[PDB]
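Here the structure comes first, spelled out in structure tokens, and everything after it is commentary.
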Amino acid sequence: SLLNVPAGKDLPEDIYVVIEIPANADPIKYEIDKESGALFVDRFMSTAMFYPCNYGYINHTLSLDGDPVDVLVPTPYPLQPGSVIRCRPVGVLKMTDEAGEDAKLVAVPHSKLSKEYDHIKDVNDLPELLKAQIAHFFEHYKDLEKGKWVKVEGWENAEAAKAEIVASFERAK
Amino acid sequence: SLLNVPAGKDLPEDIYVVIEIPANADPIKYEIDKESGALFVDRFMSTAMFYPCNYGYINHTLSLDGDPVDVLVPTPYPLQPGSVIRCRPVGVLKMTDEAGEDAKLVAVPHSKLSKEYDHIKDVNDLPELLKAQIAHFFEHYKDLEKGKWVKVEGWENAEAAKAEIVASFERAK
Amino acid sequence: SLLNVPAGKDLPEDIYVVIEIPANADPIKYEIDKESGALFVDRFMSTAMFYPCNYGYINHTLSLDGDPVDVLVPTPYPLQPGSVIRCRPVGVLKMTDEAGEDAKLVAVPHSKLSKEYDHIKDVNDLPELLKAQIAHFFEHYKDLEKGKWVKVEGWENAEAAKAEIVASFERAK
Amino acid sequence: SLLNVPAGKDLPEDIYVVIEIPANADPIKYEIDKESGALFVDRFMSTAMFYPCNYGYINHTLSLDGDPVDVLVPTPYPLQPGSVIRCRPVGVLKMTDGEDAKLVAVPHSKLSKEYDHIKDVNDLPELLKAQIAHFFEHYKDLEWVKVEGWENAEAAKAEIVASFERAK
Amino acid sequence: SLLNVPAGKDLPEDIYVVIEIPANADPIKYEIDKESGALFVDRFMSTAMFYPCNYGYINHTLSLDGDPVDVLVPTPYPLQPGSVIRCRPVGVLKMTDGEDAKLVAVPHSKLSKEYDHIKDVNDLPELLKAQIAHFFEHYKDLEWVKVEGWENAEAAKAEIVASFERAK
Amino acid sequence: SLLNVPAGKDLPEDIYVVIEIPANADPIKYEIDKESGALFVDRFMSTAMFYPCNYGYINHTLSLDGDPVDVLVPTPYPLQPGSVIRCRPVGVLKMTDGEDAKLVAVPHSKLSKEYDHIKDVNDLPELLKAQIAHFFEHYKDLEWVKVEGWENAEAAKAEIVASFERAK
């Protein structure tokens, strides 16, 4: 089951991300139940927006918010909700919402799966448009939800990202 | 696995439905094997029709036909086969086929996932067109299958639906 | 889980095939991890080609290459990656790659699921165009991958196919 | 522009069919406006059904009901509404609702060889023929038709010719 | 050909809307070239958003900004870019970026009954009305607009009439 | 109407490309009929391959093979068959089957900035350039071509100019 998926081959350089929401999909926010490993519908997004990247999490990680580390993974084509992709950390989007601090990692597919992201070694190597869309997205997707708000603080490098993976992995024990 | 999915949070008001066939999909009738929890192809429908709603079942229920209670769930967008959605009972379509009596529940997404179905508290609140299409569908999808026939008897309220859920849940023990 | 799926109802006549790649899909090569039963992204194909059939494997089989027997399954509509379909053996495509000998079976949906393939009792009954596309595909999909090469040797009948299923099934014990 | 398309290269064997509705598509019934040649939305179908084949007409034809000869064209993939496809007549589904007829035509061999074996109505897959009948029999239920039967390639050609001359 | 489409059967109650952008589609902003009538790619949207409704214009109309009256049309399924749909005005979303207005129209009852109950702007689903405002408010962020509010069916008709006469 | 589209705003730097085949679509080869301007089905491809880019031509051009200059245009999302997109030439893939050439053009900066960095053929992603070569090299296998190589933006412009003047 997805529950048995490893955090990665060689953390924090080599990780697996369990996909929950494909890029460019209909406004359905899926989430993998951590008890059954099944794909649950979290909710139908209220805004007319779509995820700019595939969104998921790293298994066997535990962050301060109590949940696993979530990651955005750009790929040539949208992935199946519930699939596992091997990728590597390149940065982190830092923000704050009605609950407190939030941080989402950005990771690109591993060289074994494609050589299109080999030159992307850090947050500053990602296409600027993409970065702008990701920020804009998180900053506005919950707008039609009363009580929820998001403020994008900024981006951090691969080091900070790998830092979060290792911290959260050790903490998950 | 899907096999471990609960019948619901608070039966019969709050239930989870395991989706097998998305709305508006290609003529493939999927079914979750109750032994493996895997999605099996039951058959390729012979008629040029499509399910008007997402179709699935409530786990941990056992009706008189020997199988779990099946439900039709309307949503804004088609759901992934094998996903679990939290919804609530609003009515039941009663019919008879070559095997005997058959009844399929209609349930709408729970308020947590969307507020579009809050005003739909009973079978009589559902759009008439939708009800007509659901009946028409079940009454004709097996037409090109020799030996199978369906006759729609009628609709019943939320009470009758919740009655079926509770009966079948207790019976599943 | 998919890991618990049987090789078939009555080998080698009646088998189940676990689907990994749907026909006519985007260039993503999926693969079911044999440890978790989860769907992993193997890689993004480099060529501008798509699988002519649904591609998967028979569970509980072990061939000489160390992996389960893989099968190509034509259907009216593309199947969900990770679904299980009941079909029957009609032939085998024989070829050789940079690793050595390779053979892929062709199987058509079982009569229970559809009556469109009943007249297809052997490799020679398959549409010639289809056979040409399958061969062409395997012969060129890895062209943009340095080190990999494929040479199609030829087709064999239902007998040879059933032979491979039985050998690999017994060997998997 | 779509209005300027000919009935075909060589009636009634070789014809051009203007596609209005694609096979396996959403229940939106489009129709080319004979005045502008633009694609109009005729109506949203009310039954949960889809056309088992692409659906269109042969331009420059006039059947007794005042409309051009309409045809169903099976293809390996759905065509674009408003595209034109070269085919050859293979049969006609007769029915009554007055009297109505829908021809079946397959892609001309210049576009594909997948249909060379289908010379007549009987050559068409039984299931396909059965899905077409059922569809036309039931798609207007929530709004009626009775399927009379199938007629041959010659009958199909006869309908094309009559309607074409009749259009002149 | 698309240029030859009329403003409608009976302005301002019964109108034809030429669809340029489908609902829920990829972020590609198309626009019909008023000179050729062909479908041009205006630009690729930079925000991760999609039109909650089909978007187009009423031919033969001229608003103050030199363009025809643009309309948003909700349908059960996305329409084809370049298709024409018969509708009836139900409201207008006002905003400023000069001043801008976007009418909302629903499918004419001849195409569907699903909207007969929507006689006015208030009849439209609150969420739908809220997604339209937010979209127009935020889709050009990465390239600005301020939503003033919603006006009624009468206001909508008034805009159609003025722009139509103004086009003459 | 599609016949009335110009070759571009400013040849050979700024050109309009009429798209006939979308990127990543079903193996249906469409082509705009130069007589009606309607979208015709040329044939159903027999190989399991798809165009890695949108494919079309520059209207009002006449290459030596009697056809207009054909172009491949990479976009973030597949375009609609029959739409027109403003681009700028960046290269040309040469081959022999007589001699054949296919220009590559990217979206004009007015539509997107995602391609401003691609000034020449070498600027195009190696993989993309490699998928285009392989595709044209193998798509007609089940029905032949040999890829000669890639030429620059200047070579591309030269082809546009010659064919345009030649069309006059």
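Just so it is clear, chain B uses Swiss-Prot numbers, and the residues here are 2-174, in order.
We read in the header that X-ray crystallography, 2.2 Å was used to get this structure.
Including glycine, each Cβ sits where the backbone N, Cα and C put it.
What Swiss-Prot says about this one:
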| type | residues | note |
| --- | --- | --- |
| MUTAGEN | B:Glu21 to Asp | 16% activity |
| MUTAGEN | B:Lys30 to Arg | 2% activity |
| BINDING | B:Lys30, B:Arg44, B:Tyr56, B:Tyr142 | substrate binding site |
| MUTAGEN | B:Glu32 to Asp | 6% activity |
| MUTAGEN | B:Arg44 to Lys | 10% activity |
| MUTAGEN | B:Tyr52 to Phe | 64% activity |
| MUTAGEN | B:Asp66 to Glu | 6% activity |
| BINDING | B:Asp66, B:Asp71, B:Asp103 | Mg(2+) 1 binding site |
| MUTAGEN | B:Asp68 to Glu | 1% activity |
| MUTAGEN | B:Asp71 to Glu | No activity |
| BINDING | B:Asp71 | Mg(2+) 2 binding site |
| MUTAGEN | B:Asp98 to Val | No activity |
| MUTAGEN | B:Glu99 to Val | 33% activity |
| MUTAGEN | B:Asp103 to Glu | 3% activity |
| MUTAGEN | B:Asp103 to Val | No activity |
| MUTAGEN | B:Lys105 to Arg | 3% activity |
| MUTAGEN | B:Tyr142 to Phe | 22% activity |
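Sequence features annotated in Swiss-Prot and their locations in the structure.
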residue  : record               : contacts (Cβ under 8 Å, 6+ apart)
B:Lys30  : mutagenesis position : B:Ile22, B:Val42, B:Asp43, B:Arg44, B:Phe45, B:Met46
B:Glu32  : mutagenesis position : B:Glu21, B:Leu40, B:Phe41, B:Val42, B:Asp43
B:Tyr52  : mutagenesis position : B:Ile22, B:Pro23, B:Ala24, B:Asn25, B:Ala26, B:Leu73, B:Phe138
B:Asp66  : mutagenesis position : B:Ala100, B:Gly101, B:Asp103
B:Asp68  : mutagenesis position : B:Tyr58
B:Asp98  : mutagenesis position : B:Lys143, B:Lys149, B:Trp150, B:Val151, B:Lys152
B:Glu99  : mutagenesis position : B:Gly148, B:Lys149, B:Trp150
B:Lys105 : mutagenesis position : B:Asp71, B:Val72, B:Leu73, B:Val93, B:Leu94, B:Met96, B:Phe139
B:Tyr142 : mutagenesis position : B:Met46, B:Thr48, B:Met50, B:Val151
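Taking the centroid of the Cβ atoms of B:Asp66, B:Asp71, B:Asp103 as the Mg(2+) 1 site, the other same-chain residues with Cβ within 8 Å of it are B:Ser64, B:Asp68, B:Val70, B:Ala104, B:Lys105.
Compute the center of the Cβ atoms of B:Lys30, B:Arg44, B:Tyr56, B:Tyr142, which mark the site for substrate; besides them, the chain residues with Cβ within 8 Å of that center are B:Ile22, B:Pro28, B:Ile29, B:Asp43, B:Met46, B:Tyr52. Cβ neighbours of B:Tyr56 (substrate binding site) (same chain, under 8 Å, six or more residues apart in sequence): B:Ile20, B:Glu21, B:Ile22, B:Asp71, B:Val72, B:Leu73, B:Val74. B:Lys105 (mutagenesis position) carries a strand DSSP state (E or B).
Those mutagenesis positions from B:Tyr52, B:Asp66, B:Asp68, B:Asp103, B:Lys105 lying by chain D, with Cβ under 8 Å from one of its Cβ atoms, are B:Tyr52. In this set, none of the recorded positions among B:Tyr56, B:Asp66, B:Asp98, B:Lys105 has a C-beta falling under 8 Å from a C-beta of chain C. In this structure, B:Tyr56 (substrate binding site) is part of a beta strand by DSSP.
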